[PDB]
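Single-structure report; data block below.
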Protein chains: 2
Amino acid sequence: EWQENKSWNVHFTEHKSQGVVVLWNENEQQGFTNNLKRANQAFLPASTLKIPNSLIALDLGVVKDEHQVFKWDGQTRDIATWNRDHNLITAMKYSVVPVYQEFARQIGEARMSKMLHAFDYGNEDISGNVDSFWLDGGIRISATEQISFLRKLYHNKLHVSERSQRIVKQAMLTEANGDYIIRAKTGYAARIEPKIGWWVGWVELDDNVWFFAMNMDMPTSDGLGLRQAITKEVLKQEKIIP
Amino acid sequence: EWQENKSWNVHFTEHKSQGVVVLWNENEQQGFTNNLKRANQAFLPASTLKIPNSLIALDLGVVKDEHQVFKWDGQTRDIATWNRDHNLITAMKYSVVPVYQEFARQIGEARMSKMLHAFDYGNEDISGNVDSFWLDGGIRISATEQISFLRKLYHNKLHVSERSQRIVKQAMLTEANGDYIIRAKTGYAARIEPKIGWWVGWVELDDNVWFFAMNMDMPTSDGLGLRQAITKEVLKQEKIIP
Ligand SMILES: [Cl-]
Ligand SMILES: [Cl-]
Ligand SMILES: [Cl-]
Ligand SMILES: [Cl-]
Ligand SMILES: [Cl-]
C-alpha cells in the first residue's frame, strides 16, 4: 500500500544526516516514506515514551490532571529547564526526566509493562531492558509502529479512558496557527549506540490529518533541531504546511 | 481589588479606536483594565456566544464530537469560508453562522436560554431579543463577565460535563508556540448600533494563565484585525508575551 518517495532523502543529505520520515494521510489511508526498510526498523523510544507513560499515569490516577504541580526537589541537575516546578504540560514540553521517573516509581514496572502491551506499543527486544525500566519500557519501536499508536490515540481507541487520551493530546500541543496544528513529542536515545533522535506526532489541517514519525542518526546533541527542521522540509515539499 | 491602567489607552488611540481590555492574573487573583466603567458595560456577545453554545450542543448530544462533519448545503453565501464542509473546530475558527444556526434549531430556544442562565452568562437586557434568539441569546455581557465565565470553563466548573468543556477548550485553540498558548474567540456585533468587536480568551504560560476580554467600537469591518493587535500590544506591554 505504502509508497516510497526517495526525493525526501535530500532533506537529510543537505544536513549530512541519515534517517527516515514516515507520513500517513488519514483521509486517503495512505502511507509514504523515504526508506521502507528504515521505516520498519525498531529503535529505543527515548522521550517519545512519555506519550504512553502519561496516559498510564493519568488513567491510574498517579497524575490527577494537567494542572497538578510536581515541585522541584531543589537539586540542580544539568538541564536547566528541569530545575523548576512542572505540571504535565510543561513536563512533556521540556522532557523532564525526574518528573516521569517519579510517575514510574508510583506506576511500577509491572503495571507499566502490561499497559504498554495493551497499547501494542512497539515490541520487546532481544536485549531486554538496557537501562532503567522507565527510560525505555523494555521495548523498541519503529516509525511505522509510532504511526499506528498515534492513530489510535487520535481516535480515542487506546484502552484507557477518553479523558486520559484527551489530556495527553492537549499536552502534546507543540505549535498552532491559522494554517495548522502540530501535536508531537521529541526524543533522543543518547545512551547506547546507535544514538537516535525522534519526532513523532501529527499535523491537523482544516480538512485532513497527517500523521508523522521521523528518526535520525544523532551522534551528538548539536543537530537536535534538525528533527523538526527536516520533518518540516518534507511537510513543506508535500504542501501540507506553507 | 481591580486596578485601572490608563497607559493601555494609547494602544487604542494609536488606531483611532475606543474600547476596553480586561486582564486577569490567575495566580495573583488580580484584575486590570484600562477603563473600569467600560469593563462593566454589557454588549451583545455576537460570535463569542459560540463558546457557550458549543458547550450546550455537545452536552445535549447535538454535536457528537469535534470530528463530526456538518456538510455545506451548496448555497453560496457572502463569507467564502462558510461555503464548505465544517466540523466544530473549523466552525469556531471561521465563525460559521449556518452551522451554529442548525445547532440552535436542534437545541431549541428554551434549552438554550436555560443552559445559558445556568452558566451565569451575562444577563438579559431590557431590549429582550433584538435579532434571532441564536445570534444573541437574549443577553448582553460585559468584558468582566466574559472573564468570570472563561475562568469557570478553564477550571471545568461549568454545569456541563468535563468532556464538553475540554472539547470546547480544544476548539478555542488559536495560537501556540514555545512561549504561549492562546485559546480565544472573536465576535463582531455588527447589526445594531453601537457596533462592537470582541476578542475573549486566555493566554497560558508555563507558570500562570492570563485571562483576557476586550471589546472596541467597530463601525466597519476594516479594523477587525485590531481586536487581536490591540490585545497583543497590551500583553506585550505587560511582558506576558514577547
Ligand atoms: Cl531494548
Ligand atoms: Cl514536540
Ligand atoms: Cl439585548
Ligand atoms: Cl488543545
Ligand atoms: Cl480567536
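Chain A is numbered as in Swiss-Prot, which gives 24-265 for the residues shown.
Heads up, header says this was done by X-ray crystallography, 1.2 Å.
Cβ atoms here come from the backbone N, Cα and C positions, even for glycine.
For A:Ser70 (mutagenesis position), the number of other Cβ atoms no farther than 10 Å from its own Cβ, over all displayed protein chains, is 20. Per Swiss-Prot, active site, acyl-ester intermediate is recorded for A:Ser70.
In this structure, A:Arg250 (beta-lactam binding site) is part of a helix by DSSP. As annotated by Swiss-Prot, beta-lactam binding site applies to A:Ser70, A:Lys73, A:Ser118, A:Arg250.
According to Swiss-Prot, the mutagenesis experiment A:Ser70 to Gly carries the annotation: Increases thermal stability. Abolishes hydrolysis of cephalothin and decreases catalytic efficiency about 60-fold with respect to ampicillin.
In the three-state DSSP classification, A:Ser70 (mutagenesis position) falls within a helix. One mutagenesis experiment named in Swiss-Prot is A:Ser70 to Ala, and its note says Does not alter thermal stability.
Around A:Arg189 (mutagenesis position), the C-beta neighbours below 8 angstroms that are at least 6 residues distant in the chain are A:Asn179. A mutagenesis experiment is reported in Swiss-Prot for this position, A:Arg189 to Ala, and the note states: No significant effect on catalytic efficiency with respect to ampicillin. Very little reduction in dimerization at neutral pH. Predominantly monomer at neutral pH; when associated with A-206. Slightly decreases thermal stability. Significantly decreases thermal stability; when associated with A-206.
Note: A:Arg189, taken in sequence order from the recorded positions A:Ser70, A:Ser118, A:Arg189, have a C-beta within a distance under 8 Å of a chain B C-beta. Among the recorded positions listed (A:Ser70, A:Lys73, A:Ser118, A:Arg189, A:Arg250), none has a CB atom closer than 6 Å to any atom of ligand 2. Within the set of binding-site residues (A:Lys73, A:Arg250), the lowest number of other Cβ atoms found within 10 Å of a Cβ is recorded at A:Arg250.
Across the structure, A:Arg250 (beta-lactam binding site) and A:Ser70 (mutagenesis position) place their CA atoms 13 angstrom apart. Farthest C-alpha pair in the beta-lactam-binding residues A:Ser70, A:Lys73, A:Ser118, A:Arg250: 17 Å apart.
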